[PDB]
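Trainee: Below is the structure I would like to discuss, written out as C-alpha coordinates.
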Amino acid sequence: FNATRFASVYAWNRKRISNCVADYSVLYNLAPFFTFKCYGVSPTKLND
Amino acid sequence: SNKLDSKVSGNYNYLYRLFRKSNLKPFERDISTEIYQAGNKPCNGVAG
(Lines of atoms letter the chains of each structure in order from A and count residues from 1; the text may use other names and numbers.)
(Lines give C-alpha, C1' and ligand atoms only; values in the text may rest on other atoms or scores of the structure.)
Protein backbone atom coordinates (compact mmCIF):
# COMPACT_ATOMS: atom_id res chain seq x y z
CA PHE A 1 0.00 0.00 0.00
CA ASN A 2 3.03 2.32 -0.10
CA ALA A 3 4.80 1.20 -3.28
CA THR A 4 6.20 4.09 -5.30
CA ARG A 5 5.18 2.91 -8.77
CA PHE A 6 2.12 0.78 -9.49
CA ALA A 7 1.58 -1.50 -12.49
CA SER A 8 -0.34 -1.21 -15.73
CA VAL A 9 -3.84 -2.65 -15.86
CA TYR A 10 -2.90 -5.49 -18.22
CA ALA A 11 0.23 -6.37 -16.19
CA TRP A 12 -1.08 -6.14 -12.64
CA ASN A 13 1.50 -6.95 -9.98
CA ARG A 14 0.56 -9.87 -7.74
CA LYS A 15 2.25 -10.63 -4.42
CA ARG A 16 1.67 -13.77 -2.35
CA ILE A 17 1.49 -13.34 1.42
CA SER A 18 1.86 -16.18 3.93
CA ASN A 19 3.45 -16.95 7.32
CA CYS A 20 2.38 -13.82 9.14
CA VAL A 21 -0.16 -12.27 11.45
CA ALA A 22 -2.55 -10.08 9.45
CA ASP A 23 -3.25 -6.79 11.23
CA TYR A 24 -6.05 -5.37 9.09
CA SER A 25 -6.36 -2.75 11.84
CA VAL A 26 -3.71 -0.49 10.30
CA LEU A 27 -5.40 -0.28 6.91
CA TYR A 28 -8.17 2.19 7.73
CA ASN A 29 -6.09 5.34 8.32
CA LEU A 30 -6.08 7.52 5.21
CA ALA A 31 -7.45 10.88 4.14
CA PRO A 32 -11.06 10.09 3.04
CA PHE A 33 -12.10 8.86 -0.43
CA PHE A 34 -11.46 5.36 0.91
CA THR A 35 -13.69 2.96 -1.00
CA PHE A 36 -13.84 -0.32 0.92
CA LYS A 37 -16.59 -2.60 -0.35
CA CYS A 38 -15.78 -6.32 -0.14
CA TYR A 39 -17.59 -9.64 -0.80
CA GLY A 40 -17.91 -13.26 0.42
CA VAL A 41 -16.83 -12.49 3.99
CA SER A 42 -17.76 -10.22 6.86
CA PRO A 43 -15.59 -7.15 7.17
CA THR A 44 -15.62 -7.85 10.89
CA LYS A 45 -14.81 -11.55 10.75
CA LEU A 46 -11.61 -10.94 8.73
CA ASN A 47 -9.43 -10.99 11.89
CA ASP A 48 -10.76 -14.36 13.03
CA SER B 1 -41.13 -19.59 -4.77
CA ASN B 2 -39.84 -18.63 -8.21
CA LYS B 3 -43.33 -18.46 -9.71
CA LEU B 4 -44.64 -16.07 -7.03
CA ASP B 5 -41.55 -14.15 -5.83
CA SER B 6 -39.95 -13.14 -9.15
CA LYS B 7 -39.57 -9.63 -10.53
CA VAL B 8 -37.54 -8.16 -13.38
CA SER B 9 -35.75 -5.54 -11.27
CA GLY B 10 -35.56 -7.78 -8.20
CA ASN B 11 -37.76 -7.38 -5.14
CA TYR B 12 -36.43 -5.17 -2.34
CA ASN B 13 -39.28 -6.10 0.01
CA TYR B 14 -37.12 -8.98 1.32
CA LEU B 15 -34.23 -8.18 3.67
CA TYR B 16 -31.90 -9.88 6.13
CA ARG B 17 -29.43 -8.94 8.87
CA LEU B 18 -25.66 -9.39 8.71
CA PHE B 19 -24.19 -7.44 11.65
CA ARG B 20 -25.23 -7.26 15.30
CA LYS B 21 -23.77 -7.14 18.79
CA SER B 22 -24.07 -10.85 19.58
CA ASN B 23 -25.96 -14.04 18.83
CA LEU B 24 -29.67 -14.71 19.37
CA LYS B 25 -31.30 -16.78 22.07
CA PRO B 26 -33.76 -19.35 20.70
CA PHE B 27 -37.01 -17.83 19.42
CA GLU B 28 -35.87 -14.21 19.65
CA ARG B 29 -36.98 -11.43 17.30
CA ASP B 30 -34.84 -8.38 16.48
CA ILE B 31 -36.34 -5.38 14.68
CA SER B 32 -33.83 -2.71 15.65
CA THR B 33 -32.20 -0.74 12.84
CA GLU B 34 -29.78 1.40 14.88
CA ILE B 35 -26.32 1.85 13.38
CA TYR B 36 -23.60 -0.68 14.20
CA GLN B 37 -20.26 0.87 15.13
CA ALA B 38 -17.24 -1.39 14.70
CA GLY B 39 -13.73 -0.01 14.90
CA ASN B 40 -13.13 2.76 17.45
CA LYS B 41 -14.80 5.99 16.33
CA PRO B 42 -18.24 6.94 17.71
CA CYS B 43 -19.85 7.01 14.24
CA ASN B 44 -23.38 8.22 15.02
CA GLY B 45 -23.38 8.97 11.30
CA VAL B 46 -25.69 7.77 8.53
CA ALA B 47 -22.78 6.20 6.62
CA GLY B 48 -19.03 5.73 6.73
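Chain A is numbered as in Swiss-Prot; the shown residues are, in order, 342-389.
For all residues, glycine too, the Cβ spot is worked out from N, Cα and C.
This is the feature table in Swiss-Prot:
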MUTAGEN   A:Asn343 to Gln  Reduced viral infectivity
VARIANT   A:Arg346 to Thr  In strain: Omicron/BQ.1.1, Omicron/XBB.1.5, Omicron/EG.5.1
VARIANT   A:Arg346 to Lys  In strain: Mu/B.1.621
VARIANT   A:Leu368 to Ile  In strain: Omicron/XBB.1.5, Omicron/EG.5.1
VARIANT   A:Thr376 to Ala  In strain: Omicron/BA.2, Omicron/BA.2.12.1, Omicron/BA.4, Omicron/BA.5, Omicron/BQ.1.1, Omicron/XBB.1.5, Omicron/EG.5.1
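Set these features in their place in the structure for me.
Mentor: Mapped onto three states, the DSSP output places A:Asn343 (mutagenesis position) in coil. In this chain, none of the residues that are 6 or more apart from A:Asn343 (mutagenesis position) has a CB less than 8 Å from its CB.
Just so you know, the Cβ of A:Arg346 (variant position) picks up 5 other Cβ atoms within 10 Å once every protein chain is counted.
Cβ contacts within 10 Å of A:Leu368 (variant position), excluding its own Cβ and spanning all protein chains shown: 11. According to its DSSP assignment, A:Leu368 (variant position) is coil.
Counting Cβ atoms from all protein chains shown, A:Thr376 (variant position) has 5 others lying within 10 Å of its own Cβ.
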